[PDB]
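Beneath this line is the structure, given in structure tokens, with notes to follow.
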Amino acid sequence: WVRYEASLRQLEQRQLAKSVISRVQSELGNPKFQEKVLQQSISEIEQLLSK
Amino acid sequence: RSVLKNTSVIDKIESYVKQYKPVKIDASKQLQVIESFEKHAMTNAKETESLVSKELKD
Amino acid sequence: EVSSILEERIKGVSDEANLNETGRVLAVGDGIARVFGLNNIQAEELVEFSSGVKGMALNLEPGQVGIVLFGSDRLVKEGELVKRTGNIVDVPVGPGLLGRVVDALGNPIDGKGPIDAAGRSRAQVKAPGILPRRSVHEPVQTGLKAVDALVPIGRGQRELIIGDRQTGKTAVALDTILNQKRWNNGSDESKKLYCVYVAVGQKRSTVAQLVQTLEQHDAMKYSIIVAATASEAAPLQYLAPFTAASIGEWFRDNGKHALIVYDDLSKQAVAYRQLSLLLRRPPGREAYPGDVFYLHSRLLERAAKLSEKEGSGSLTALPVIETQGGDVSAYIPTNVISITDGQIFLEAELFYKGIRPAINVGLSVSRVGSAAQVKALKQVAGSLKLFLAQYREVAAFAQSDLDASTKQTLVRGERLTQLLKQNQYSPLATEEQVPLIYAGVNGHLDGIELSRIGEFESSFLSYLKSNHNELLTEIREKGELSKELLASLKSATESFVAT
């Protein structure tokens, strides 16, 4: 019973793994792909000034 | 039952073990029939003993 | 649950820092890459490529650094950015590696998630000096007669196990781990070996059978398995024994007794050969590079019985050498033999010819093994090696007529050899080995007809326990056979002989 319980958790995790891939393909579609480059830009501005 | 999530079987076998915790009765009960074999044996024992004691001195 | 653990992990991604990173890959393939930049780099660093794979910098050259890819070349490619880990190759070491299969990157291939590890420690670490080194005193008991008697094995020692491939090669070692289940599941930590099984170059399937056997004997909890299978990359295989020994050293440097079995160092040689050739460094004898001696010797001498200062830690090495045809003059075997204390050459011919386990008594030696033996196993086993090297002589010249003196030796000898044999994957207790050796030595098994020897063993042991397990308890604690015990045992054994 414990063994299959662990197996179900692993199965859930790989199911949620392919859902992560699906979410990644969605993210890279959005012009959040464009807009977040601005976020990275300002973050790097803050970061590198903190260097 | 602090790692199983597919529960409701730990209480089942807990109860099955603690239920049949009284296991079937002791098998001390041959001591009348076992005693009888000893009686037969004793008859033979005494026969041998008395005979050979007599014969030795003879 | 699974959501919470994943969420915790996602939260644990948080920002990248600036620092000296970035080399750019140029000439790559042949499992080495030539990177441009990496101007200040510690020697033998771990670098992680942005190909998501790591390599160990080997050649620091004017204007270029030549990484060696510790991992697949498939994902590495030209003009990739190589980022400095900034740290020399270290591997997590600690207490929580116990009962966890891990691969060579320390990734849990038992898949029981992140390993609990106290520290990380550099892959190469020099062996302790003369001053930290105390001569062996505690034995290692394998539970197999003759493998404790004729071959006396003691803690710290680099005690070679040499023999031919797949003669159930693994089994000799497995039995050792199993016998020491008794002591290791003990409460005395002086009687706790923490045993590491290094599986190099073995099929992942085979390792899975081994893992399953170990978990069947519930032996996983006192042992670690490190795995670098045959499929797994040769540079990883090269670093595989070294990493395992670092883990072993953490136990040793807790002053706690430990043991490490390196299966099979011969396959490390082939790996180092491959690596060397791909670094196009000139090949040595049998095409094995000239630094092959250095490779094995640096590895082997890290296994030791340290002194009281170091807390008297042990790290008993059992390195498993796979001889090509029983080529006992072959370069790799001879090089190993010279480093190692003793040999445990296993007689293949006899193995095939129904002696399991088969130990070539002549080609088994143990340099300092015999002072590890406990007095019971010195007294009872006194001169049995000589006797069976009189059996060795006797059967040498047996091949016409036999004088009664010779015949007596032959009758004992043949029967004694039968006694040595054990059932593969089922070792006997240490306590039990003492009477069995007593019987034959004290000539009780002289008369016993050859056919009933197997019966004699089981029945004798059952007899001893039933008649008086008190004797065995005494010999268990005393560990020395007193004159009274010796006489009592002579009497008791004679009693068993009668039945």
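We number chain C the same way Swiss-Prot does; the residues here are 44-442, 445-544, in that order.
According to its header, the structure was obtained by electron microscopy, 4.8 Å.
Quick reminder: no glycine exception, Cβ is built from N, Cα and C everywhere.
Annotated ATP binding site per Swiss-Prot: C:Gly206, C:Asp207, C:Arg208, C:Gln209, C:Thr210, C:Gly211, C:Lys212, C:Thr213, in sequence order, evidence recorded as similarity to another entry. For C:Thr213 (ATP binding site), other Cβ atoms within 10 Å of its Cβ number 22. The DSSP secondary structure for C:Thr213 (ATP binding site) is helix.
According to Swiss-Prot, the mutagenesis experiment C:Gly291 to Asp carries the annotation: In ATP1-2; growth-defect. Under the DSSP three-state reduction, C:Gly291 (mutagenesis position) is assigned to helix.
For the mutagenesis of C:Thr383 to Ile, Swiss-Prot gives this note: In ATP1-1; growth-defect. The structure shown keeps the original residue. Listed in sequence order, C:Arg201, C:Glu202, C:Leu203, C:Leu343, C:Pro362 are the same-chain residues at least 6 apart in sequence whose CB falls under 8 Å from the CB of C:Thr383 (mutagenesis position).
Same-chain residues at least 6 positions away in sequence with a Cβ under 8 Å from that of C:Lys212 (ATP binding site) are, in sequence order, C:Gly206, C:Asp306, C:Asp307, C:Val363, C:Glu365. A separation of roughly 26 Å, to the nearest angstrom, links the Cα atoms of C:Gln209 (ATP binding site) and C:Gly291 (mutagenesis position).
With all protein chains in the displayed structure included, the most crowded Cβ environment within 10 Å among the binding-site residues C:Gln209, C:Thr210 is that of C:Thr210.
For the ATP site, the Cβ centre of C:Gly206, C:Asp207, C:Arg208, C:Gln209, C:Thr210, C:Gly211, C:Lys212, C:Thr213 serves as reference, and the other residues of the chain with Cβ at most 8 Å from it are C:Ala214, C:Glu365, C:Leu389. In this structure, C:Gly211 is the one among the recorded positions C:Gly206, C:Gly211, C:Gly291 with the smallest number of other Cβ atoms inside 10 Å of its Cβ. Summary: among the binding-site residues (C:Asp207, C:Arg208), the fewest other C-beta atoms within 10 A of the C-beta are counted at C:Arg208.
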